[PDB]
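*Asks:* So that we are looking at the same thing, I have put the structure below in structure tokens.
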Amino acid sequence: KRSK
Amino acid sequence: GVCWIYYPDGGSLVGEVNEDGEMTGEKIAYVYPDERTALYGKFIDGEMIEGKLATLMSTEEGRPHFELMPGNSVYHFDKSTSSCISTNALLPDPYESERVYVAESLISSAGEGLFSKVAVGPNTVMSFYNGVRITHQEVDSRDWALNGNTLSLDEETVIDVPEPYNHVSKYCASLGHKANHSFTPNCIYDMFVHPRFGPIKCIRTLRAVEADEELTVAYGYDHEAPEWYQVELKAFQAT
Ligand SMILES: Nc1ncnc2c1ncn2[C@@H]1O[C@H](C[C@@H](N)CC[C@H](N)C(=O)O)[C@@H](O)[C@H]1O
């Protein structure tokens, strides 16, 4: 969710 | 009988297999997507033990002819772990080195960016995105401030280039993490099987790019994203  | 094993990304392994049909020997090679740049040397069952920079000069009936490039730089399978990004962080990738460079981004307040050294056509692999391998839980459970370089590899692995490796002076084995974001990107992240880094992602052009053009990719954050991203998003929807 917190990554490209 | 020479055998060529091509990966969907364009790269390939070539050489004579042993009695067990395995890519094992001192004359095996991994050939990059340009079908010209290669790492020639010792491989065991397809795994690079000691590959030397070379050029695929020609091929006759499937038999390749390589000639070594000047130098003593050798490469080997060096898959990263959660804590080790590379055994030689300052040894650049020869294919990537001839296609991209880092400089100040053209995007205001975006820091450094990744630029093309050459004019190339659509679907060209330009850079590699190697990094340490961590879990999605670890990434999603921490502050955005620590996820500036995180890129999902698959359902179970996230690639990261954490401090101080985010500085070219500390790490230049790969440079994919230096490509900035754009909603009108000229590149995409794509899967890549690297002889040195193993399974990672690469930066591939979506179309023609010119020499010295800044390479950008759509970070694809769920529309949960940094402020600069949300700002550029508004500025994008509008105008
Ligand atoms: N379009 C953009 N506008 C402003 N900052 C950006 C943009 N795209 C990327 N960035 C910045 O770059 C980071 C992502 C990095 N993977 C990009 C390379 C980075 N600019 C560097 O100098 O190392 C983010 O955490 C931002 O600080």
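Residue numbering for chain B follows Swiss-Prot, covering 117-339, 348-363 in order.
Per the header: X-ray crystallography, 1.4 Å.
Quick reminder: no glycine exception, Cβ is built from N, Cα and C everywhere.
Pulled these features from Swiss-Prot for this protein:
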| type | residues | note |
| --- | --- | --- |
| BINDING | B:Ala226, B:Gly227, B:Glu228, B:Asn296, B:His297, B:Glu356 | S-adenosyl-L-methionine binding site |
| DOMAIN | B:214-336 | domain 'SET' |
| MUTAGEN | B:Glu220 to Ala | Increases near-attack conformations |
| MUTAGEN | B:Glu228 to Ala | Increases near-attack conformations |
| MUTAGEN | B:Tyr245 to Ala | Significantly reduces the monomethyltransferase activity but increases the dimethyltransferase activity |
| MUTAGEN | B:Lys294 to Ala | Significantly reduces the catalytic activity |
| MUTAGEN | B:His297 to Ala or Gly | Abolishes methyltransferase activity |
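Describe the structural context of each listed feature in the structure shown, including burial, neighbouring residues and relevant distances.
*Replies:* Within 10 Å of the C-beta atom of B:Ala226 (S-adenosyl-L-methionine binding site) sit 16 other C-beta atoms, taking all shown protein chains into account.
Helix, strand and coil counts under DSSP for the domain 'SET' (B:214-336) come to 11 helix, 47 strand, 65 coil.
With a cut-off of 8 Å between CB atoms and residues at least 6 apart in sequence, the same chain places B:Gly227, B:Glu228, B:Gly229 near B:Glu220 (mutagenesis position), listed in sequence order.
Within its own chain, B:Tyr245 (mutagenesis position) has B:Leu267, B:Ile275, B:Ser290, B:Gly292, B:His293, B:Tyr305, B:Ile316, B:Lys317, B:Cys318, B:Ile319 as residues 6 or more apart in sequence whose C-beta sits under 8 angstroms from its own.
Using a 10 Å Cβ-Cβ cutoff, B:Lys294 (mutagenesis position) registers 25 neighbours.
A simple way to gauge crowding: the CB of B:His297 (mutagenesis position) has 19 other CB atoms within 10 angstroms, across all the protein chains here.
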*Asks:* Can you give me the Cα-Cα distance between B:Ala226 (S-adenosyl-L-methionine binding site) and B:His297 (mutagenesis position) in Å, rounded to a whole number?
*Replies:* 9
*Asks:* Among residues B:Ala226, B:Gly227, B:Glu228, B:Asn296, B:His297, B:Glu356 annotated as binding S-adenosyl-L-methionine, what is the maximum Cα-Cα distance? Answer in Å.
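*Replies:* Max Cα-Cα spread across the S-adenosyl-L-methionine binders: 17 Å.
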*Asks:* Are there residues of the same chain, six or more positions away from B:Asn296 (S-adenosyl-L-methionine binding site), whose CB falls under 8 angstroms from its CB, and which are they?
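*Replies:* Counting only residues 6 or more apart in sequence, the Cβ neighbours of B:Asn296 (S-adenosyl-L-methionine binding site) under 8 Å are B:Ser221, B:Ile223, B:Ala226, B:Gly227, B:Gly229, B:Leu230, B:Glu330, B:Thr332, B:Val333.
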*Asks:* Measuring Cα to Cα, how far is B:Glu356 (S-adenosyl-L-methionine binding site) from B:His297 (mutagenesis position) in Å?
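*Replies:* B:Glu356 (S-adenosyl-L-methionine binding site) and B:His297 (mutagenesis position) have their Cα atoms 10 Å apart.
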